[PDB]
Amino acid sequence: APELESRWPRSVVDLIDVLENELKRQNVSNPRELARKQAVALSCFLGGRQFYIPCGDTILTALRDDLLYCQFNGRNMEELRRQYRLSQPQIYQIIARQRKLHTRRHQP
DNA sequence: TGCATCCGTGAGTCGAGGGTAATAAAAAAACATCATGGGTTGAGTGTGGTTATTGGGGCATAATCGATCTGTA
């Protein structure tokens, strides 16, 4: 049965909902139809091929990282370390990185 | 020389329906041939698998402030 599902399109189905919950959350008109055509593009784009999808929050780091730099206010280095369960080295690194990032924004 | 005889000629763009029909023999055998259906090749498209990683975070080993009790005219 699992091996039967191995080549099963069940994965396709699982995805329309993955698209649904963000589209419904973002509140756009007509979830279902938008997401199915949305999937068809992926099917043609990625038909019959090995693909590494960035796994296990790697993208979510970048968004976790952006908010943290926004809440870094110069003396709360302990506060956001509890509330993200991160550590001193992590905090320092992200801080310096996003600081350079914004400095490229303010500076030409 | 006169006679009949045959052989090419003769506009131009345009439109709309546009196709119709006097008749007729059956058996048999014989053969050709395509049509479907079932089975080997074979030709794929399908799917997991080991091994090259390059940013990131991390602990060492160093370093430059911040706050108070002992020594010198």
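Chain A is numbered as in Swiss-Prot; shown residues: 24-131, in order.
According to its header, this structure was worked out by electron microscopy, 3.2 Å.
Backbone N, Cα and C atoms are what each Cβ position is placed from, and that goes for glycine too.
The feature Mg(2+) binding site is assigned by Swiss-Prot to A:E26, A:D37, A:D40. Annotation comment: Swiss-Prot describes A:69-90 as domain 'bZIP'. Looking at Swiss-Prot, the entry for mutagenesis of A:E26 to D says: Loss of DNA-binding activity and transactivation. No effect on dimerization. Annotation of the published mutagenesis A:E26 to Q in Swiss-Prot: Almost no effect on DNA-binding. No effect on transactivation and dimerization; the original residue is retained in the structure shown. The annotation that Swiss-Prot gives for the mutagenesis experiment A:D37 to N reads: Almost no effect on DNA-binding. No effect on transactivation and dimerization. Experimental mutagenesis is annotated in Swiss-Prot for A:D40 to N, with the remark: Loss of DNA-binding activity and transactivation. No effect on dimerization. Under its mutagenesis entries, Swiss-Prot includes A:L83 to R with the note: No effect on dimerization and DNA binding. Complete loss of dimerization and DNA-binding when associated with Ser-90. Under its mutagenesis annotations, Swiss-Prot gives A:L90 to S the following note: No effect on dimerization and DNA binding. Complete loss of dimerization and DNA-binding when associated with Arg-83. Swiss-Prot gives this note for the published mutagenesis A:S110 to T: Loss of DNA-binding activity. According to Swiss-Prot, the mutagenesis experiment A:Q113 to P carries the annotation: Loss of DNA-binding activity. Recorded in Swiss-Prot as a mutagenesis result, A:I114 to N carries the remark: Loss of DNA-binding activity.
All features noted in Swiss-Prot, drawn onto the structure.
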residue: A:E26; record: mutagenesis position; DSSP class: helix
residue: A:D37; record: mutagenesis position; DSSP class: helix
residue: A:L83; record: mutagenesis position; DSSP class: helix
residue: A:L90; record: mutagenesis position; DSSP class: helix
residue: A:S110; record: mutagenesis position; DSSP class: coil
Q: Ten-angstrom check, please: count other Cβ atoms within 10 Å of the Cβ of A:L83 (mutagenesis position), all chains counted.
A: 10
Q: State which of the following mutagenesis positions has the fewest other Cβ atoms within 10 Å around its Cβ: A:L90, A:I114.
A: A:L90
Q: Sort out the residues at least 6 away from either end of the domain 'bZIP' (A:69-90), same chain, that have Cβ-Cβ distances under 8 Å to it, and list them.
A: 107, 117, 120-121
